[PDB]
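Asker: Supplied in C-alpha cells, the structure appears directly below.
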Amino acid sequence: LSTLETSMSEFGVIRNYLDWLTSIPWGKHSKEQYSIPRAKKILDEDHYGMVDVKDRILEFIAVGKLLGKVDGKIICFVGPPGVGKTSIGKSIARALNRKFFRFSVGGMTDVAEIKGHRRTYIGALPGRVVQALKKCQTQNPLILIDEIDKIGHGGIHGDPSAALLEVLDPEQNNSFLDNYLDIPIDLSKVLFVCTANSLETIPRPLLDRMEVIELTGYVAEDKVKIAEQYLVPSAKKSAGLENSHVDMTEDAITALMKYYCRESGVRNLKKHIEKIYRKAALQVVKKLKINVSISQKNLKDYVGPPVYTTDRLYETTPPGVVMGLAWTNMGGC
Amino acid sequence: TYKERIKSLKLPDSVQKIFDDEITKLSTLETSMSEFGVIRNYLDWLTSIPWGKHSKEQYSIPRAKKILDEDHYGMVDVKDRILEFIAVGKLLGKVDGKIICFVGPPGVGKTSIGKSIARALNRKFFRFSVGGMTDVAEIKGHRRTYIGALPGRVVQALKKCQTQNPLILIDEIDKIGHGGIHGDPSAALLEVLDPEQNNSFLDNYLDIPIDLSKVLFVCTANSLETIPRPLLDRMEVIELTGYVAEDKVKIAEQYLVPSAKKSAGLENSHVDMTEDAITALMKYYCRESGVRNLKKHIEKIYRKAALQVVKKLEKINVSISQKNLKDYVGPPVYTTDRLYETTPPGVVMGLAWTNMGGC
Ligand SMILES: Nc1ncnc2c1ncn2[C@@H]1O[C@H](COP(=O)(O)OP(=O)(O)OP(=O)(O)O)[C@@H](O)[C@H]1O
Ligand SMILES: Nc1ncnc2c1ncn2[C@@H]1O[C@H](COP(=O)(O)OP(=O)(O)OP(=O)(O)O)[C@@H](O)[C@H]1O
Ligand SMILES: [Mg+2]
C-alpha cells in the first residue's frame, strides 16, 4: 500500500483487506469469571429450573478455574419448542463474562454466508463467523447457531451444512481458514451453542462433533412456578398495572395448567396470561374499586369459556375394557 | 445528498459508525470503477430505512371502534383484540409489535380487515403475499457480493412505509411452499416471527441488524394443520367462524347492496332490492360461510338492472323481489329435495360438516 495510489482499485482492495485484518481481535481475549456462586446466581435470576444447562455452565467455570486457558467446547441443545433453548444464551454469556452473538441459520443456504468469497470479487465479504468476531472485538465469544436442523442439507450453488461441519470440528478448529481472510484463524476458543428441535435431521458426521444436552420440557408444577416467578409479573408489567391491584390467584394458574396449557413449552401459557392481563387492562381503561379478582370461578371469561378437558374415563370398567397409557405432545393420554 | 435524511431519522449508534466508515471509504473512491456504484447502492439502501421515526399511536377507543365498525360487521373477536391492544398501549405510552394470525374459511374477510385495522391504529399498511415462494431470498435477501442482490421484502416494506412500526399483512401461510433443498422460507419466517428475536433480524443484504419488535405482524391462513409446530407456537391464532344466514343477510343489506349499487351506476337513484329477495338468494343460491359468491350474485343482479335501465331508458322504482329473482340470477341451484317425506325403516337422517357448512 505504501506504493499505491487512490487512482487504481489496488489501493481500495488493499485498504479493505487491511481494515478487515486490523478489525479482527487477533490476540485480545475476554476476562473469564472465577466466581461459581456469582455465576449460579446470575443464571438463576432469568430461568427457573434448567438444571442440566446450569450444571454444565458451572462445570465449565470450575474446569476453567483450574487452568489459564479458556477452552471453548461445542454444546448443543435439543428439545421441544418453547423450553427456552434460545433465551438461555444471553444469560449464559453474561455468566461466563463473554460477549454474545446470535447467528440464525434458518434460511441460509449458501456457503458465502459461512466462508465468504475471494478478494477478486467486487463486493466480497467474509463469513458470519468472522463478522461475529469483528463485532465482538474479542476472542472466545459465545456464538449461538440458532437453527441446526433447518438448513436443508444444501441444494445447488453451495452446501452450507458441510461448511458448518468444517467450522464445528472439535479438534481441527484452530485453522478455520476463511475464504476472504485467506489465513487460518483460531476458533478453538469460541463457544458454540445449538438451538434444535429434532435430532433425526442433523447428518451423522455433523452430529458426532456436537455434545447434545436433552432439554426436556416442563411439568405442570414447574409450569406454575415458572408462571408465578417470571411470566405473570412480566405480563402484568408489560401493560402498566402496578399499584396494588388486579392479579392472578394460584388456583387460576392451576386451572390454566389443568384445562388450557398441557404442552411442554411455556409459550402458550405466555399467550394466555398476556390475554388475561390485556382484557384486565381493557376493563380498567373502560372503567377509568380498582381491584379486580381473577380466579378459577371466573377464569373461563378471560381465556375463553372453551376448555381442554375430557379425561375420557369410564366410571366403572365393564369386562373387556382395559385402561392403558399413551404418549402425546399434550402431556399424555 | 445523504446528510439530511440521516440527520432527520436519528439512527442508532452502530449503524451511525457503519455509515461514517462507508462515507470515509467513499471519499477515497471514484466513479471510474463499480466499487463506487455498489457503495452508493449500499448507502442508499441503508438510508432508506426509517431508523428512528414512528407513527402517532391511537389513543381514542371510541373513534377507533367506529373506524373498525364502518367496514366490517361481525368480527367481534378482532375488534375486541384491537381495542385491547389500544388499551394496553395507552397505559404504557409505548407500543409492542405482537404477532397475530387469522384462520377461517375463505371469504370471511381475513385480508380486508387488515386495512381497517391499520387505519384504526394509525399505522401504515403493507400487504406481503407469500403463497408462491420456494426460496428464502425474498425474506432474507442476497449478499451484496452478488450482482442480483436485493434486500429481503421486510426491509423493502419498511422502506416503502417510510416509517417503522408498520402493519405487515402476510396474506398466505398455508400456501407456503415447503419443498426441500434450494430453499425453505418457513425457517426464515420463524426467524422473522420470533417474539423475542425481532431485534436481530440480520438481513443478508444489510449485515447490520434491524429492529422488528414494533411491527404488528398479521398473518392469514385457511387451515392450521399445514403450518410447522415451531412456526405455529410463536403465532397467536384467532379463529374466524363463518357467518350465519341472518348474519349474511345483515352484512349484505348493510355493506354489499349499497356498495354494489354505488359501483353499478344506480347509486341511490332508481333500483332497490327487497329483504325477501336477499333471504331467497341466501337460501337457494349462497349456502356457504363466506360472502364472495353472494357479492358476485348481487353485482350480477345490479349489472342486469343497470343494463335494463340503460336499454329501457309500471312503477317509479324497479323491484327485484323474490318472485322475479329467478329472472336475474338464474334458477335456484341449492334446492334441498333428496329428503324423505316419511322415512322408511333402515334409513336415518344424520348431520355433517363441510367447508360450505352444515349438511
Ligand atoms: N425454563 C424456563 N424458565 C423461564 N422462562 C422460560 C423457560 N423456558 C422458556 N422460558 C421463556 O419462554 C419464552 C420463549 O422461550 P424461547 O424463545 O427461548 O424458546 P425456545 O425453546 O428457544 O424455542 P424454539 O424451540 O421454538 O426455537 C421466553 O420468554 C423464555 O424466557
Ligand atoms: N364482515 C364483513 N363486512 C363487510 N364485507 C365483508 C365482511 N366479511 C367479508 N367481506 C367482504 O367479502 C370479501 C372477502 O374478501 P377477503 O379477501 O377479505 O376474504 P378472505 O377470507 O381474507 O379471503 P382469502 O382466504 O381468499 O384470502 C371482500 O369483498 C370483503 O369486503
Ligand atoms: Mg365500498
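The residues of chain B that appear here are 529-841, 895-940 by Swiss-Prot count, in order.
The deposited model was determined using electron microscopy, 3.3 Å.
From the backbone N, Cα and C atoms, a Cβ is placed for every residue, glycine too.
The ATP binding site feature in Swiss-Prot is assigned to B:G632, B:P633, B:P634, B:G635, B:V636, B:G637, B:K638, B:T639; the stated evidence is experimental evidence. Looking at Swiss-Prot, the entry for mutagenesis of B:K638 to N says: Abolishes ATP-binding.
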Asker: Around the ATP site formed by B:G632, B:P633, B:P634, B:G635, B:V636, B:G637, B:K638, B:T639, which additional residues qualify by having Cβ within 8 Å of the site's Cβ center?
Answerer: B:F630, B:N750, B:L768, B:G818
Asker: Could you list the residues of the same chain, at least six apart in sequence, whose Cβ is under 8 A from the Cβ of B:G635 (ATP binding site)?
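Answerer: Same-chain residues close to B:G635 (ATP binding site) (Cβ under 8 Å, separated by 6 or more) are B:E816, B:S817, B:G818, B:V819, B:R820, B:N821.
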Asker: Taking only the Cα atoms, work out how far B:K638 (mutagenesis position) lies from B:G632 (ATP binding site), in Å, as a whole number.
Answerer: 8
Asker: Between B:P634, B:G637, which of the binding-site residues has the fewest other CB atoms within 10 angstroms in the structure shown?
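Answerer: The binding-site residues B:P634, B:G637 were compared, and B:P634 has the fewest Cβ atoms within 10 Å.
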Asker: Just counting, how many other CB atoms are there within 10 A of the CB of B:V636 (ATP binding site)?
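Answerer: Neighbour count, Cβ to Cβ under the 10 Å cut-off: 24.
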Asker: Looking only at Cβ atoms, how many others are within 10 Å of the one on B:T639 (ATP binding site)?
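Answerer: So the number of other Cβ atoms within 10 Å of B:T639 (ATP binding site) is 16.
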Asker: Cβ-Cβ under 8 Å from B:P633 (ATP binding site), same chain, 6 or more residues apart: which ones?
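Answerer: Expected: B:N750, B:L768, B:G770, B:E816, B:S817, B:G818, B:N936.
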Asker: Taking the Cβ of B:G632 (ATP binding site) as the centre, how many other Cβ atoms fall within a 10 Å radius?
Answerer: 20
